[PDB]
Structures are given as structure tokens and as C-alpha cells.
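All remarks here apply to the structure that follows.
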Amino acid sequence: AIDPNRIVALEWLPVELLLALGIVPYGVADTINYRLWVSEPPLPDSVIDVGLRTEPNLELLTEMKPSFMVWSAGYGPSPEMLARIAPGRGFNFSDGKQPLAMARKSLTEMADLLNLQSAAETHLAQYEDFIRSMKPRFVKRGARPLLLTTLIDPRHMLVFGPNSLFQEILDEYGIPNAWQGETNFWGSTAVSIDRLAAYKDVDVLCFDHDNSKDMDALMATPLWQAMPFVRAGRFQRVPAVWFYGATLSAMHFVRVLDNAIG
């Protein structure tokens, strides 16, 4: 993807890969929601919004003449169709088990394509150092499991399991993941609110994403008020963190994690 200033990112994972390498995306799919769900790595105003990740403005892309386009494997438009617009590459979020391991590989891969090998190494070094440096902030904490969630709608809570982006972080800090149930490839699964009642002695973090109306509707139900971890005072709403990102999202998680239970 020769011209580093004409790269269009059709999904948020590669946006994060580009940003970690110092690249300013020429175009980004759904800049609006990127701000509501990813937030942390801010996108400059100059970035062109090329439409929803699942339905990018194909005419716009064609007119833009991107030097290269990057997206997430198995997500969004057909890579075959996309490759017809401009050169491109899809990136894997995970191998289905360790998203973070893949993130490191993805960054490296992106760096090689753009000959930013050094920048990748500098970032990866900052990543591992940051993660390790924060370990002491969770030493005092015991073996109480942690439940990571986000409200999809009043009737559905998304929970992140063992193969979620967050697991590796939890593992390094000795924090058991309360959710050991099924998960999709991306490390999450949507469950009915009642399913959360099964958890008594656990801490629960819920990622906000400008959905106060929904959180309010949820918290007004007697069920939510009856929730053992709620009554136990173990529930906390926290800032949005992209669950399907890479190293920047992981580091963002650690910051949020720290403020919440560090």
C-alpha cells in the first residue's frame, strides 16, 4: 500500500493498527460510531468518513482512488469486491483463541506492508512494558472473578469470555474471568439479563457507549435491582473500550480496568 497518506481503513481494527504505526488514515468507515465505541485513539477531523463498515460508500471509495484499503477478515464487504476498487488487505482479529497474540502479528504485518518495521517494534515494546508495569495495581486484589460486559439493549448483555481481547490481560493480572460460557469467534456472546443473576460474588464492569437511555431502562427493572452483584455493590459502568481492537484497545482496557478496580 505504497502511499502511506492514501490508506482507507474499512474497519476499526485496522484503523487501530494504522494509528499505532503513526499513520493518519486517508479514510475511515463510520467515524461517528468509532468515536462512541473506540474513542481513545481519536481520529483527526481531516479523516474522510467512507460510510458504515458493513456498507461503505463504494462510489466515494472509487472517486477517492485509495492507494490501499485495509479491513478485518470475515467482516464487512467481500474482499473480492473490495480488491476490485483498490489494492487492499484484510486483517485477522484473532485465531479464535488469543486476539492479542494476533494483534501483535497484525501490527507487524501492517508495518511490513508500509515499511514501518521500526515503528512497530517501538510500539510493541511500549505495549508490553505498559501491561507489565500495571501488574502491581491488581496485586491487592484477590481471586474474585471479574465479569466484563456491555449493554446491547435492555434485554441483552454482551459478555466477554476466555477468547476475548481482554482475557490475556486478565491472565497477566491474575484476574479470573467470571464468564466461562460459550463465545463467538470475537470472544463475546449476548445473554439475557437473568443469566447474569447467576453471579453472586464477582465484580462486574459494563462498558458505556453513549447508551444512558438503555442503561437507565435496564437498571430500573426489579431484576437488575435484585442482581446479587448489584446489591453487593460490585457493579460499575466504565468508559467505552473497543472489544475487537488490537494493542491500543488492550492498553485502553488496562487504564479503564485500573481506574475501576486497581
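By Swiss-Prot numbering, chain A shows 32-293, in order.
If you check the header, you will see the structure was determined by X-ray crystallography, 2.0 Å.
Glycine too: its Cβ is placed from the backbone N, Cα and C atoms.
A mutagenesis experiment is reported in Swiss-Prot for this position, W68 to L, and the note states: Decreases binding of coprogen. Does not bind aerobactin and ferrichrome. Increases resistance to albomycin. Sequence annotations record features per position, and here Swiss-Prot assigns Fe(III)-coprogen binding site to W68, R84, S103, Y106, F124, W217, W273, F274, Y275.
Features as recorded by Swiss-Prot, highlighted on the structure.
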residue: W68; record: mutagenesis position; DSSP class: helix
residue: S103; record: Fe(III)-coprogen binding site; DSSP class: strand
residue: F124; record: Fe(III)-coprogen binding site; DSSP class: coil
residue: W273; record: Fe(III)-coprogen binding site; DSSP class: coil
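When Cβ atoms from all protein chains are considered, those within 10 Å of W68 (mutagenesis position) total 19, not counting its own.
Listed in chain order, the extra residues whose Cβ falls within 8 Å of the Cβ center of the Fe(III)-coprogen site residues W68, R84, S103, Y106, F124, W217, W273, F274, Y275 are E42, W43, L44, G276. Separating the Cα atoms of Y275 (Fe(III)-coprogen binding site) and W68 (mutagenesis position) is a whole-number distance of 10 Å.
Sequence-distant neighbours of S103 (Fe(III)-coprogen binding site) (same chain, six or more apart, CB under 8 Å from its CB) are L41, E42, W43, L44, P45, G121, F122, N123, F124, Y275, listed in sequence order.
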